[PDB]
Amino acid sequence: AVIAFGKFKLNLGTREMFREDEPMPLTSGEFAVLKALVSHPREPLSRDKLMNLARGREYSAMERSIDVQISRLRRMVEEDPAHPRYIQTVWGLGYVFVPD
């Protein structure tokens, strides 16, 4: 129901997210990208696959370029974006959500 990783708790249904229980906002583009990643734990997703999975009934997949959304999301959930733990890169493939 609520995805939990690190100090985060994410509710895919309501789009509510918390950092150590303090409410944090997810723009449509961040949410669309985070949801795709989080709902496919350990499945590396190409940028194309991400873009396709991010599409919703609202303006989201077209908000920003995948890499930038990824960069933005890493700034929000990683202790060190340069060495991400949750939103990782799979060389020659794309990106992957690693749970825990």
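Swiss-Prot numbering applies to chain A: residues 136-235, in that order.
Just so it is clear, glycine is given a Cβ too, placed from its N, Cα and C backbone atoms.
Record note (Swiss-Prot) on the mutagenesis of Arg150 to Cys: In ompR20; no OmpF expression, OmpC abnormally expressed at high osmlolarity. Sequence-distant neighbours of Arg150 (mutagenesis position) (same chain, 6+ residues apart, CB-CB distance under 8 A): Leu161, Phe166.
Mapped onto three states, the DSSP output places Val203 (mutagenesis position) in helix. Neighbours of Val203 (mutagenesis position), defined as other CB atoms within 10 A of its CB across all chains, total 12. Per Swiss-Prot, mutagenesis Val203 to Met is noted as: In ompR2; OmpF+ constitutive, OmpC-.
Here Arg207 (mutagenesis position) comes close to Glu165, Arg199: these same-chain residues lie at least six apart in sequence, with C-beta atoms under 8 angstroms from its C-beta. Annotation of the published mutagenesis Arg207 to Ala in Swiss-Prot: Loss of transcription activation; the original residue is retained in the structure shown.
Quoted from Swiss-Prot, the note on mutagenesis experiment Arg209 to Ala is: Loss of transcription activation. Other C-beta atoms found within 10 angstroms of the C-beta of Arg209 (mutagenesis position) number 20, with every protein chain shown included. Mapped onto three states, the DSSP output places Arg209 (mutagenesis position) in helix.
Under DSSP, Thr224 (mutagenesis position) is assigned to a strand (E or B) in the three-state scheme. Looking at Swiss-Prot, you'll find the mutagenesis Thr224 to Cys noted as follows: Loss of transcription activation, loss of DNA-binding, about 10% phosphorylation in vitro.
Quoted from Swiss-Prot, the note on the mutagenesis of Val225 to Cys is: Wild-type transcription activation, decreased DNA-binding, about 40% phosphorylation in vitro.
Among the mutagenesis experiments that Swiss-Prot reports, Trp226 to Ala or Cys is described with the note: Loss of transcription activation, loss of DNA-binding, about 20% phosphorylation in vitro. All chains included, 6 other C-beta atoms sit within 10 angstroms of the C-beta of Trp226 (mutagenesis position).
The number of other CB atoms found within 10 A of the CB of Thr224 (mutagenesis position), across every protein chain shown, is 13.
Between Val203 (mutagenesis position) and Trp226 (mutagenesis position), the C-alpha separation comes to 17 Å. Note: the CA-CA distance between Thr224 (mutagenesis position) and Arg209 (mutagenesis position) rounds to 11 Å. In the three-state DSSP scheme, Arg150 (mutagenesis position) falls into the coil class.
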